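Step one of this worksheet: look at the structure below.
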Amino acid sequence: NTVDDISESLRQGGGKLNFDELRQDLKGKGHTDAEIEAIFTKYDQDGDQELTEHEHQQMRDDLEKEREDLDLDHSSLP
């Protein structure tokens, strides 16, 4: 719960997806309001329509790649 398995948000993308489909699911995962807001907000620019494949897959790859690089520091030093 504390670690917040974001992998759940990334898994979603079954063509038809909107702030409700993901948020309602994430709520059960014990996710935080700030995280939930940020996650949908980033993948959903105007959160008014359904998220297609290209938009959803593009960000997903970009976010996954950033999550690793962000964690995996360049070196032990600051």
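Heads up, chain A uses Swiss-Prot numbers, so what you see runs 720-797.
Recorded method for this deposit: solution NMR.
Cβ atoms here come from the backbone N, Cα and C positions, even for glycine.
What Swiss-Prot annotates here:
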BINDING   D763, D765, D767, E769, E774  Ca(2+) 2 binding site
DOMAIN    750-785  domain 'EF-hand'
MUTAGEN   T721 to A  Decreases phosphorylation; when associated with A-801; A-812; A-831 and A-943
MUTAGEN   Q768 to G  Strongly increases calcium binding affinity
MUTAGEN   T771 to A  Loss of calcium-binding site; when associated with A-774
MUTAGEN   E774 to Q  Abolishes calcium binding via the EF-hand
MUTAGEN   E774 to A  Loss of calcium-binding site; when associated with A-771
Test of understanding: give the count of other CB atoms lying within 10 angstroms of the CB of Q768 (mutagenesis position). 10
As a whole number of Å, the Cα atom of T771 (mutagenesis position) is distant from the Cα atom of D763 (Ca(2+) 2 binding site) by 10
Around the Cβ of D767 (Ca(2+) 2 binding site), the count of other Cβ atoms that are within 10 Å: 8
If you count Cβ atoms within 10 Å of the Cβ of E769 (Ca(2+) 2 binding site), leaving out that atom itself, what do you get? 12
Using C-alpha positions only, work out which of the binding-site residues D763, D765, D767, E769 is nearest to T721 (mutagenesis position). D763
Output field, Ca(2+) 2 shell: CB within 8 Å of site CB centroid, site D763, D765, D767, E769, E774 dropped: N737, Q764, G766, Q768, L770
Tertiary neighbours of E774 (mutagenesis position) (same chain, Cβ under 8 Å, six or more apart): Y762
Kindly report the helix/strand/coil residue split of the domain 'EF-hand' (750-785) according to DSSP, in that order. 25 helix, 0 strand, 11 coil
Entry from the mutagenesis positions list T721, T771 having the most other CB atoms no farther than 10 A: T771
Listed in sequence order, residues with CB under 8 A of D765 (Ca(2+) 2 binding site) and six or more positions away: none
